[PDB]
Structures are given as structure tokens and as C-alpha cells.
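Colleague: This structure is in C-alpha cells; I'll ask about it shortly.
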Amino acid sequence: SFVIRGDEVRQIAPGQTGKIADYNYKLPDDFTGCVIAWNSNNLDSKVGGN
Amino acid sequence: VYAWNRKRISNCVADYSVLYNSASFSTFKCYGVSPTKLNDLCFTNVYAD
């Protein structure tokens, strides 16, 4: 578990691309499991940025 | 979009990694090529519309 920008929800998958997938958290091409995510703007954002 | 812009690109170093890192693009979809390969693959011509 972790937090990302919503634009990066695209990157968390087997065989995917870009700076999160390549450089922060990598899934194998034969992953066996589930990916789950939810918007957390009301929890994790702050009026001065978090 | 009735009369779209066009350019033939030739004779250049095409580092797509700037565009690949700029994932702020709402979509970046490829057909017949995986986008990862574009810095290792190369071409006679490219056309940008």
C-alpha cells in the first residue's frame, strides 16, 4: 500500500510504463493478484499542499 | 480538426523519453508499436498531424 497522483493509477499494472512503474513500484509481467485504488483528496490533500 | 496541421520529420535524434515522462498527457496510445521501443527502434520518415 501507498499513495499516488490519480494520473499514475494507469501505471500500476503488469507490463505498464512511466516514472512510477519504472522507478518507484514495479509489478512483474506474470503478476497474480488484484489492484485496488480510491480517490483520497479529502483525506490526503491539504489547503497548503500536502 | 476540419483542416489539421501536418509535418514530415526527417534526419533527427528522436528522444521520446521527454514525452514518456510527461505522463500529464490524458492519453498516449500506440498501434503496431509498444511505446517503450521508440528510443530503440527507428524509421525512414515520421509524420506528425
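Here chain A follows Swiss-Prot for its numbers: 399-448, in order, are the residues you see.
Determined by electron microscopy, 3.5 Å, according to the entry header.
From the backbone N, Cα and C atoms, a Cβ is placed for every residue, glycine too.
So Swiss-Prot lists these for the protein:
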- A:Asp405 to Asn: In strain: Omicron/BA.2, Omicron/BA.2.12.1, Omicron/BA.2.75, Omicron/BA.4, Omicron/BA.5, Omicron/BQ.1.1, Omicron/XBB.1.5, Omicron/EG.5.1; complete loss of interaction with host integrins (VARIANT)
- A:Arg408 to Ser: In strain: Omicron/BA.2, Omicron/BA.2.12.1, Omicron/BA.2.75, Omicron/BA.4, Omicron/BA.5, Omicron/BQ.1.1, Omicron/XBB.1.5, Omicron/EG.5.1 (VARIANT)
- A:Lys417 to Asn: In strain: Beta/B.1.351, Omicron/BA.1, Omicron/BA.2, Omicron/BA.2.12.1, Omicron/BA.2.75, Omicron/BA.4, Omicron/BA.5, Omicron/BQ.1.1, Omicron/XBB.1.5, Omicron/EG.5.1; May enhance affinity to human ACE2 receptor (VARIANT)
- A:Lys417 to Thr: In strain: Gamma/P.1 (VARIANT)
- A:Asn440 to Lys: In strain: Omicron/BA.1, Omicron/BA.2, Omicron/BA.2.12.1, Omicron/BA.2.75, Omicron/BA.4, Omicron/BA.5, Omicron/BQ.1.1, Omicron/XBB.1.5, Omicron/EG.5.1 (VARIANT)
- A:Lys444 to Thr: In strain: Omicron/BQ.1.1 (VARIANT)
- A:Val445 to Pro: In strain: Omicron/XBB.1.5, Omicron/EG.5.1 (VARIANT)
- A:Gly446 to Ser: In strain: Omicron/BA.1, Omicron/BA.2.75, Omicron/XBB.1.5, Omicron/EG.5.1 (VARIANT)
Colleague: So which of the variant positions A:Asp405, A:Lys417, A:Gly446 end up next to chain B, with Cβ to Cβ under 8 Å?
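Modeller: The variant positions close to chain B are A:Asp405, A:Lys417.
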Colleague: I'm trying to understand the geometry here, so how far is the Cα atom of A:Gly446 (variant position) from the Cα atom of A:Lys417 (variant position), in Å to the nearest whole number?
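Modeller: Checking the Cα atoms of A:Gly446 (variant position) and A:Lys417 (variant position) gives a distance of 25 Å.
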Colleague: I'd like to know which of the variant positions A:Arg408, A:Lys417, A:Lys444 has the most other Cβ atoms within 10 Å of its Cβ.
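Modeller: Of A:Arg408, A:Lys417, A:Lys444, the one with the most crowded Cβ is A:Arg408.
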Colleague: Measuring Cα to Cα, tell me the gap between A:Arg408 (variant position) and A:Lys417 (variant position) in whole angstrom.
Modeller: 11
Colleague: Report, in whole Å, the straight Cα-to-Cα distance of A:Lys417 (variant position) from A:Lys444 (variant position).
Modeller: 24
Colleague: In angstrom units, rounded to an integer, how far apart are the Cα atoms of A:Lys417 (variant position) and A:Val445 (variant position)?
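Modeller: For A:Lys417 (variant position) versus A:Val445 (variant position), the Cα atoms are 26 Å apart.
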Colleague: Whole-number Å only: compute the distance from the Cα of A:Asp405 (variant position) to the Cα of A:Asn440 (variant position).
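Modeller: Here the two Cα atoms are 17 Å apart.
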Colleague: What does DSSP say about A:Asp405 (variant position): helix, strand or coil?
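Modeller: A:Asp405 (variant position) sits in a helix per DSSP.
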